[PDB]
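Presented below is the structure to which this report refers.
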4 protein chains.
Amino acid sequence: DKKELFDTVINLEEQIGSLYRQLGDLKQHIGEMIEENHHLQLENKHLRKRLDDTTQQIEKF
Amino acid sequence: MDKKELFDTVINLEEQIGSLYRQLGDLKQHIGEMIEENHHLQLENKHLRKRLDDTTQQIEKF
Amino acid sequence: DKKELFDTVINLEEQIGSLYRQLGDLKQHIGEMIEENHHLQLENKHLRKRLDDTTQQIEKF
Amino acid sequence: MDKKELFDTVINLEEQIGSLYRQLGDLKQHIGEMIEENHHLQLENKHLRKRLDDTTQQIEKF
């Protein structure tokens, strides 16, 4: 009927809004993971440089 | 080593879903329109059959 | 975790597949309504023409 | 009186959703990749801190 079809369409709408919300959450968590990655790369760089410097220091004495 | 490209992909996704919402709305509008059109045609043809019945009853009585 | 995020993404996938299926049903019903419309328009045309012809017939006698 | 235009709109919608599916898949792939990358970096930095600790224990003993 009118109801049976309209409510179907609005049901689709609401499912779409739900998807959007969930994808927003996902975006947030993905962002957090990206920043995590970034910091890990920087930390890795510094620990590498530190190890190189301390290795050269030991190579001296 | 991929970084913000994937993030922009996510944003692109959210934009596409956002779009889908609006399109679904317009679809709903056109659907309702077609439903009204169908109802109008229905009752219209019913009454047309009324008048047709009456006028055929008139002619077939000369 | 790995699970908590991956299962989220696959959950989104499945919701998308669900939406697609539902939209397929909708497409079917919309098609049926369109054909219904078509037939109604044709029937309307013919009943109009019939009424015009029979009206002219009565206008004769 | 609108007809098949709306139908083509529906088809366009189904095509967009179909697309979203694939994009979500690729997204999943890149996500997994970044997760592995994060784990590698984690353990790598842990061991780097091991070696750093040991070598600092070596230097500070002259």
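Header lists the method as X-ray crystallography, 2.7 Å.
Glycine is treated like the rest: Cβ placed from N, Cα and C.
Cβ neighbour count for D:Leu13 (mutagenesis position) (all protein chains, 10 Å cutoff from its Cβ): 20. The DSSP secondary structure for D:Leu13 (mutagenesis position) is helix. Where Swiss-Prot documents D:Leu13 to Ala as a mutagenesis experiment, the accompanying text is: No longer interacts with AcuB or TlpA, still interacts with DnaA and DnaN.
For D:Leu27 (mutagenesis position), the Cβ neighbour count at a 10 Å cut-off comes to 21, with all displayed protein chains included. Under mutagenesis, Swiss-Prot gives D:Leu27 to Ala with this note: Loss of self and all other interactions.
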